[PDB]
Amino acid sequence: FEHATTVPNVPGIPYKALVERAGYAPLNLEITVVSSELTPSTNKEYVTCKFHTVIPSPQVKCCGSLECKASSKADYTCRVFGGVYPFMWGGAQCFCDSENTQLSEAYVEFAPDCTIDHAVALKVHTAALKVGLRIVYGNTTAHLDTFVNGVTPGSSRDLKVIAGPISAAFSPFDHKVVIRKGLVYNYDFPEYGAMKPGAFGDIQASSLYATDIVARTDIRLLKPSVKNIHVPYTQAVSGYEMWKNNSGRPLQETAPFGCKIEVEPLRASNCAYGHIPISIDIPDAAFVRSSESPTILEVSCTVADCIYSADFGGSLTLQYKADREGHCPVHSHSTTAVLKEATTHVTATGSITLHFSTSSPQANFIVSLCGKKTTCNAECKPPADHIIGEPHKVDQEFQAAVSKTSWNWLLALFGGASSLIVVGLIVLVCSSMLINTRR
Amino acid sequence: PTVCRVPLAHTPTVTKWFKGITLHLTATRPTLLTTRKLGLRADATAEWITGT
Amino acid sequence: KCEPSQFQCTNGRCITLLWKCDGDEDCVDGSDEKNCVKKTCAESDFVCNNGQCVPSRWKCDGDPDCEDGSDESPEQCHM
Ligand SMILES: [Ca+2]
Ligand SMILES: [Ca+2]
């Protein structure tokens, strides 16, 4: 019916479990994390890029004065100068010798090539986890996606899978993130409406085509000096360019746990951390009555050789006897040894070779062939290959991580160190009562 | 947007030892090499490597 | 389907986009050629009266080549 399990969150390594009911033949269970996604809820703050200053044509009045006006353009700046007497190709352009007033303006706008080279500032909330499993039971295979929250019944057809809450909540993104051309950076951008010149976000707008651009780039207008018409000015360096030069390295290369950052929507894929408490409701159709399944009269296991390598660096064989033929499941009732095969044909008497893997220097686990638990023991040597290109299939234990001989040595030493004290104690007490009874 | 063509560097040769690998890299022009552990903490590195 | 930088022919293959509208047939059914608007003709490719681009040496060789047979017309080549 219902089975509770705890599959490690590693994308690709299978997990084998054995579920059974009284009067029903045991059924193999296979759980795999095919792919995982970590999609956090995002809110767009503004859009920034490299500004392009616009200097409109100057306005001058021959004999008069001009008053600076107020405009809604970003970083608008206006100045008025008292005596200019400007020149162009053709000579002087006004008759007053010193009553010439010139008006200068300068605002900023989005560069024409900002539709491709532009960054987006985002704020990210709590991250949610969604995975796609490949549950296998009996002779059937199922694929499904579910949300790891503990309440969502993500089920393909009738699997009724309920993935419990993740053991540890982890999120590679800090509160504020910046996206640019598919590269995700962890940056602390200034909040909307508070722009510091010469830094990131010196110009911002709700959208690239928004008409309410706001910016603060520290535009300064200067007094003209040359005779011909001019609008001298000086400005801070483009903060977007500065940030691009000092970007650092992206989350695609900084994020931990082997996460693969990808965008549209922003998410982290195939992260490896923690455990998932799944719960499966297997339909009764898959289960088969124990009477129909063949029974094993006896079974003895012998193991050829073993190395506790990450891959399936182990071998095993067993003799068996049965009164029928069919398919039986094989399972290893240990947390430090995983078989490769789930089921295997059986024909009366014979022998089957099964490959396994372990991370302990002892193949001292229990193997069952549709029941009939059997004990194996071997002499597991360390592996030769220093480096392999495949993740470890079993988490390293401790109680099993120590060799039998070392366990024996430590046990004998501690036993002697605990026995001599007690024997001294008892002889002391017997002599003490002897002395008390002396008089 | 379109597609460009970019060079593929000479494939390195790995020398494997206990709890550590060694890369033998050759590059006529500057090339990027980044590493990151897959554990809880990621000691990301970045280096522009030129020459052998 | 394939990533949008790759064009898919009407056969089941995906090739790079640089092969589209390039003057060369790469799809088995030639779907990457007769779909774009290119109409240029090289110096050695004489342009027939129907607009099709045909090599110059094809002209007035004794056999019809163009759809209307402008190559064999006595007006183009005088015998
Ligand atoms: Ca083509
Ligand atoms: Ca001809």
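Residue numbering for chain C follows Swiss-Prot; the residues present correspond to positions 32-110, in that order.
Per deposition record, electron microscopy, 3.3 Å.
From the backbone N, Cα and C atoms, a Cβ is placed for every residue, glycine too.
Residues or ranges marked as domain 'LDL-receptor class A 2' by Swiss-Prot on the basis of sequence analysis: C:70-110. For the mutagenesis experiment C:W89 to F or R, the note given by Swiss-Prot reads: Complete loss of entry of Semliki virus into the cell. For the mutagenesis result C:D92 to A, the note given in Swiss-Prot is Complete loss of entry of Semliki virus into the cell. For the mutagenesis experiment C:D94 to I, the note given by Swiss-Prot reads: Complete loss of entry of Semliki virus into the cell.
Where Swiss-Prot records a feature, it is marked here on the structure.
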residue : record               : Cβ contacts under 8 Å, 6 or more apart
C:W89   : mutagenesis position : C:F77, C:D96, C:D102
C:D92   : mutagenesis position : C:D102
C:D94   : mutagenesis position : C:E103
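C:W89 (mutagenesis position) falls within a helix when secondary structure is assigned with DSSP. According to its DSSP assignment, C:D94 (mutagenesis position) is coil.
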